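Visitor: Below: one structure in structure tokens.
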Amino acid sequence: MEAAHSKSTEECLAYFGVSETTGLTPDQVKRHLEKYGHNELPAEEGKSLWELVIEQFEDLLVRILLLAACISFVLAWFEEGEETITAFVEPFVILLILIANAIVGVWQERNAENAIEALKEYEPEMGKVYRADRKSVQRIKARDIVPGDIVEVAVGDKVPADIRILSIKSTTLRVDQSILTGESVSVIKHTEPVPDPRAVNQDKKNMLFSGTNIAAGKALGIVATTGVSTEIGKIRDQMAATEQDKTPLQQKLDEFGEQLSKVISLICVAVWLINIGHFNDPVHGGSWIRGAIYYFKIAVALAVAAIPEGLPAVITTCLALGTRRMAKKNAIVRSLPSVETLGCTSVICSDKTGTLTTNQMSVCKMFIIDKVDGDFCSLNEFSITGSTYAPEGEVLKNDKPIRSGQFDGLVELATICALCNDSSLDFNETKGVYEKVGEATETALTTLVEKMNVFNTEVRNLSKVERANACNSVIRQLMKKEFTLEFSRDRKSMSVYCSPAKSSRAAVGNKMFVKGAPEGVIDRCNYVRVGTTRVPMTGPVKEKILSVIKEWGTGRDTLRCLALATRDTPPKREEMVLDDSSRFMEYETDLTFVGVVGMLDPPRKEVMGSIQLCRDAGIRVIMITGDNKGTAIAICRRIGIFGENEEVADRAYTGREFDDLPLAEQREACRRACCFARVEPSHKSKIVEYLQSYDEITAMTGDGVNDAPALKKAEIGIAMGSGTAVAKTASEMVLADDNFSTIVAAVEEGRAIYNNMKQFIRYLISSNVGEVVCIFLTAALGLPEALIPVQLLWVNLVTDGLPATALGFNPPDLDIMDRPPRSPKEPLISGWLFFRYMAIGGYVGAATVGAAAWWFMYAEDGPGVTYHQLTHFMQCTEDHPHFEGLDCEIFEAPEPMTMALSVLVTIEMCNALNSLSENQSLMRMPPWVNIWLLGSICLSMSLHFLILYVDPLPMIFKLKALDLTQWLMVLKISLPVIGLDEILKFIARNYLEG
Ligand SMILES: [Ca+2]
Ligand SMILES: [Ca+2]
Ligand code: NA
């Protein structure tokens, strides 16, 4: 709907024939999506440099190869000699092999396309709509929004599509049109039509332009235009299909692409040039042309075999599958180019509340009096699991689960926590999560009672709503709370006067349950409860209790402790002043100590583990909280940022302290800081700036508008899933978890994706290096050639096909988080890595030629045993008194070629096992760690077994079936490529790093 601003609300509603109290019907949605498409810009042609210089180049190669095969195929007819067979089927076999290559290529492309499609499911549903299907609001993808459906927006939301405002539910509606008109000052909107059809967007105060931010309010509207039809879509249409900004890794790959193109081209021309003396050999008929054509067919076949194909598809596959695993672990990465950056993350700046900690007060420790003897006491210390307000957790004694009912003291402890409490627990059915009802420190007691369950109430078959206050209600049905003595700051405690429920004894059984600061309460305790009995409070006992309370509040955990006491014989209610808080302390005297609870704001799941993972990975972790310096440090010590006993005077700063520092000192601070407490929202940008001045790949967390500038500036902007949509737009990743652990998991996955690429590159390059070496080794020395054109195409199909692709499905490396963050400035291939290529390649090339010369030079149970000159083999028909019962055509035997081919194929299948990890041993990273690789090896070996033993096949490939003894010779020379790499792995693992 164009010029919707000109028309009224009624006119706009009538345009699509939709009620704003109903929404679009499925028939409407289907048709509208068909006619209008989706709310997005068209994807630009992804024609990378690698495609033209490598892929399109190789395509030309197989065409001129087939042509060169077609040419000699015609020349073969004019050959009056014996009508050959193998050379007659050469163009057929070549095309047949090329067909297989296309099949493997399609499978690779289909893998990538499927893996990309799978990412559309985890697309963040940032858009609320009303449809005819549900009478409530619905969360739908932004691109799935069609012009016509009723959209609801609120505060902190980014406008999905161009929307004509129908009704404003709030008092006012403010929108941020800085991304378009050019002003951060939020504009006010209305529902009246803008009569001028040719008015600027600044005067269109009844429209919600897509991309803009809703500053304040809540309004309802109808979508006018989506996709490129968008006002900002026409602005974004500029850099739509025309741009120039490749990622650092893409630049390295394209650069690496040109390097391969030049090298492969030269070494193949070299092959054709060093064999010009063999153009007139009698095996070529003596024709210079027929000789040059043959070696042309070898060079090009060598090129095809040497060229590492499938790289774009493999990389895209790893990237998409890896991203899915991130989203599977609540890590929603919007843009794929952010992943390589995410894997280079060197510093993580995280918020504490909700991210590092659960922001839900939880009692994790408690102790009661065990035994008292000779004016001394022992304690029963318990630990409680669970870190949320949910009644989910266990009570432990010595790391072993126990029942609270087994301890009479624990029964009274729960009684006090459930009665001396004004708060409660509620289950939000909408959000599907338990929420507190009152003070956090009180709800921690409520949740504790439910976890304890001292009366063993059946709760397993209860609903979430009923479970919330189950055990607490059980206690309240036994004791009736008469009144409550409010908290007083002069005594730092509170108490409740209670009585037995359903009791006719009005003046019998009354108790007072006291809670508050340990020192104050314990000082007013003349007795100590042991089980159900009590004993007089003694010195050593009081000193013992306070010592443990001291340890809990001074130790690494720094627990906020509370004393729980009971007045066994409380004063009469008719003798209590209830309008004077100064009289309450007197009423809370002559108490009996029961126990002590210890609570905190616990770290989220796997956070303490993830923090240690960062230190192992050389990733700095910086906390940004809103607490005081003293507590913030204590929290850092608690979660593992700081040690239990480490100096923190230079690694912890407040907003006040940081602003007192000059620029050079501020920049110096962020270099070593690990904690920032009570900081302005502008400080996050300054922190990022100073971190970037040290070449640190910085990750910053945010949830609101105030964080959006810092989120954009940081390399990895990290927004909260529970946060505003404006922050999500300014971020590179969204936390569905809101958990810090998710960030670390996302970083590890990024490092994993990159490593799979390297092992993919290492296998192909090293193996194909040997393929090139093999051709040159038999040429430089002068040995009889080991490979023919169709055999080269066979190695290309077998070794560069499925086994290569399956390496992308490699599991995360073991030492993946034991290595420092990868520098984006580092080369794609290091010097030592290049050496590893030449090392493995140098062997597989020699082991191939050596296996062929093995049939000639140190022949075992086979014909042709000559340790002498094989160099001048072309002179065998010149000087014959050098053989002994063996023709000169035994040099043309299919036996050494079969050995050379079998070894080359097998030794690369071995090299594939070497590519299961970069530096880790096969002893630590077993071959069965990748099932897809093994299946590819079995398939590749099956094809090789197929060619050698199915009678019509080894004729067209010039091969002969190898004996069981001859095959054991193949493994004998192929397997030691594992050990060679195993040594290289050991060296780099025990010297180059550690
Ligand atoms: Ca190849
Ligand atoms: Ca290969
Ligand atoms: Na950013």
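Using N, Cα and C of the backbone, Cβ positions are placed for all residues, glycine too.
Here Swiss-Prot flags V304, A305, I307, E309, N796, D800 as Ca(2+) 1 binding site. The Mg(2+) binding site annotation in Swiss-Prot covers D351, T353, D703. If you look up Swiss-Prot, you'll see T353, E442, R489, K515, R560, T625, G626, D627, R678, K684, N706 marked as ATP binding site. Annotated Ca(2+) 2 binding site per Swiss-Prot: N768, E771, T799, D800, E908, in sequence order, evidence recorded as experimental evidence. Annotation of the mutagenesis experiment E309 to Q in Swiss-Prot: No loss of calcium binding. Strongly decreased rate of phosphorylation of the active site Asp residue. Interferes with conformation changes that are essential for ATP-dependent Ca(2+)transport. For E309 to A, Swiss-Prot lists a mutagenesis experiment annotated as follows: Interferes with conformation changes that are essential for ATP-dependent Ca(2+) transport. Annotation of the published mutagenesis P789 to L in Swiss-Prot: Almost complete loss of Ca(2+) transport activity because of reduced Ca(2+) affinity; the original residue is retained in the structure shown. One mutagenesis experiment named in Swiss-Prot is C876 to A, and its note says Loss of ATP-dependent Ca(2+)transport. According to Swiss-Prot, the mutagenesis experiment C888 to A carries this note: Loss of ATP-dependent Ca(2+)transport.
Mind mapping these onto the model and telling me what they sit next to?
Guide: Around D800 (Ca(2+) 1 binding site), a 10 Å sphere centred on its CB holds 25 further CB atoms from the protein chains shown.
Remark: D351 (Mg(2+) binding site) has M623, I624, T625, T701, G702, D703 as non-local neighbours, by Cβ distance under 8 Å and separation of at least 6 in sequence.
Sequence-distant neighbours of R678 (ATP binding site) (same chain, 6+ residues apart, CB-CB distance under 8 A): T625, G626, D627, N628, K629, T654, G655, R656.
A C-beta separation below 8 Å, combined with a sequence spacing of at least six in one chain, links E908 (Ca(2+) 2 binding site) to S767, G770, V795, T799, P803, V844. Under the three-state DSSP scheme, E908 (Ca(2+) 2 binding site) falls in the helix class.
DSSP assigns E309 (mutagenesis position) to coil, not to a helix or a strand.
Every protein chain shown contributes to the tally, and the Cβ of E309 (mutagenesis position) ends up with 20 other Cβ atoms within 10 Å.
Sequence-distant neighbours of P789 (mutagenesis position): residues of the same chain at least 6 apart with a C-beta under 8 Å from its C-beta are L65, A69, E90, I94, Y294, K297, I298, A301. DSSP classifies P789 (mutagenesis position) as helix under the three-state reduction.
Within the same chain, residues at least six positions away from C876 (mutagenesis position) with a Cβ under 8 Å of its Cβ are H882, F883, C888, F891.
Under the DSSP three-state reduction, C888 (mutagenesis position) is assigned to helix.
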Visitor: Need the DSSP three-state call for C876 (mutagenesis position) to compare against my parser.
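Guide: Note: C876 (mutagenesis position) is coil by DSSP, not helix or strand.
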Visitor: At 10 angstroms around each C-beta, which of the binding-site residues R489, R560 has the fewest other C-beta atoms nearby?
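Guide: Least crowded of the binding-site residues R489, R560, by Cβ count within 10 Å, is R489.
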Visitor: Given the binding-site residues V304, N768, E771, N796, find the one whose Cα is closest in space to the Cα of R560 (ATP binding site).
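Guide: Comparing Cα positions, the closest of these binding-site residues turns out to be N768.
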Visitor: Once near-sequence residues are set aside, which residues in the chain of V304 (Ca(2+) 1 binding site), 6 or more away, have Cβ atoms under 8 Å from its Cβ?
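Guide: Residues satisfying the criterion: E58, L61, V62, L65, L792, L793, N796.
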Visitor: Where ligand 1 binds, which of the recorded positions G626, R678, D703, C888, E908 are close by, with Cβ under 6 Å?
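Guide: Cβ under 6 Å from ligand 1: none.
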Visitor: Which residues, sitting 6 or more apart from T353 (Mg(2+) binding site) on the same chain, put a CB under 8 Å from its CB?
Guide: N359, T625, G626
Visitor: Please tell me which one of the binding-site residues listed here (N706, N768, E771) sits closest to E309 (mutagenesis position), measuring Cα to Cα?
Guide: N768
Visitor: Between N706, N768, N796, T799, which of the binding-site residues has its C-beta surrounded by the fewest other C-beta atoms within 10 Å?
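Guide: If we count Cβ atoms within 10 Å for the binding-site residues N706, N768, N796, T799, the smallest count is at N706.
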